[PDB]
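What follows is a short report on a single structure.
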Amino acid sequence: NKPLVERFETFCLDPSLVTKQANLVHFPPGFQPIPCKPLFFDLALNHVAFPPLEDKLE
Amino acid sequence: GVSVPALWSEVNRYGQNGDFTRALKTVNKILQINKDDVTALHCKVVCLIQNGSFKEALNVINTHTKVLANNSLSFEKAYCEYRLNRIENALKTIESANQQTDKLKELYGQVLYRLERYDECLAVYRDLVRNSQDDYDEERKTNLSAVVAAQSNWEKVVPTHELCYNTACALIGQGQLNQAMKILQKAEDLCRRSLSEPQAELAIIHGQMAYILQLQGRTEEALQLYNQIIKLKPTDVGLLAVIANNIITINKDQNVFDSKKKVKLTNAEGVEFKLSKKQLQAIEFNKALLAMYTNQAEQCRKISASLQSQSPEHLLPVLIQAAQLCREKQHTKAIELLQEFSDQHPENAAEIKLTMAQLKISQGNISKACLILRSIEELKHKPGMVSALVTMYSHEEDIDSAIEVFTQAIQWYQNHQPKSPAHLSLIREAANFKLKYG
């Protein structure tokens, strides 16, 4: 069932390799599933603060 | 008239209280009282940043840069253009600053992450998490862990609920799936505990469940998990695009209704900024396959060509067009398209020759296919390849060449990895083959 690209470390004389349905490669190629992106936080927003106002305070 | 020190005291009170809209309105009052004060301008741009109107803050900085001069508000405008998706300008803004500050270092790390320059980003985040102390250290650790996880997932180097999810991402990049599901169930437990001590933050954990389930082969469970993920209507857009794409990959040809309803979601607002280059590239990859499978070829070719514009990045997309040509009763054009691509890039050539050979086993010209398979150096000794080669050779009784391949593979393995299980398999089967025909 699997293409030979997933069975390289396996020696086995598969007859279908000499027939029309060689199945050397996924053709058409398989879909590409993507892992969900890691979790990242905006830690710069915590730095957005007023400057020291004590020099110009009451 | 009211006293300016009184206005400053009340502005400080509003800022400490956390109210920023009224603080901004009174900063407007003080600045219309006195227009040539740098501190008032800094306070108003900070208020605009915290109010979420980055465009107005950037406008203020740009139109008051002449009066500002002096120390310059580099960090604030860098952050404003960052949150407006202007990261390239943020680079020069951080580099051109007069001096380096911890806020600038944090923003530098974040922009370096956003541009996938993971080596420098990891180094600067290590410096941040080492030499700076505050009450956001756990988020610093999860940011560094996300950096490492993305690096391992995409560039492929070995390395609370956020930490567990990030480690699951790193393990997924490393290929380990069962332990990833275990740590993901642990993160599920911690999410449940924190939420009981709202449902949107749940869905992302589930996002890494079904993708594992699909990776492990458990398609039926993964599809139901994706359906419940979408039925929850999560607020995230990038994760919605990822889930829609994974539903495409699970669906393949069947259930075109899911495929079209999910492609309706893959191209949404803000999608291009949350996802990475590799993820958007793969989404484009999947769009062309779906288009060829059910949609008209007029849009199948367009999407594949558009990705081919971005093709020099990675993840060779030529095969979509090759398969579309093969679907249009045109195989020689496909072979030429594969061949030229193989010639242009020499490091990518090996793996792509494998696809050529299969086509020349469709109805004939087997010997040329064996020649191509033999032409893949560094991969000729591999037992699966030698078995396929020997059976194709034996189709038209090309024996002596088959023994030649056997002995050259034996020599390769013996010089490289003597006494290997696969090498010993090859030697015993070579002895058997010599025994058969003499």
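In chain A, numbers come from Swiss-Prot; the residues present are 551-608, in order.
This deposition comes from electron microscopy, 2.7 Å.
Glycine is no exception: its Cβ is also placed from the backbone N, Cα and C atoms.
The mutagenesis experiment A:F590 to L is recorded by Swiss-Prot, whose note states: Loss of interaction with SRP72. Diminished localization to endoplasmic reticulum. Around the Cβ of A:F590 (mutagenesis position), 20 further Cβ atoms fall within 10 Å across all displayed protein chains.
Among the sequence features in Swiss-Prot, the mutagenesis site A:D592 to A is noted as follows: Loss of interaction with SRP72. The 10 Å shell around the Cβ of A:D592 (mutagenesis position) contains 14 further Cβ atoms across the protein chains shown.
For the recorded site, A:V598 (mutagenesis position), the DSSP three-state label reads coil. Contacts of A:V598 (mutagenesis position) defined by a Cβ separation under 8 A and a same-chain sequence distance of 6+ are given as none. The annotation that Swiss-Prot gives for the mutagenesis experiment A:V598 to A reads: Loss of interaction with SRP72; when associated with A-56 in SRP72.
Packing around A:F600 (mutagenesis position) is summarised by its Cβ count: 19 other Cβ atoms lie within 10 angstroms of its Cβ, all protein chains included. Annotation of the published mutagenesis A:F600 to A in Swiss-Prot: Loss of interaction with SRP72; the original residue is retained in the structure shown.
Taking the Cα atom of each, A:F600 (mutagenesis position) and A:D592 (mutagenesis position) are about 18 angstrom apart.
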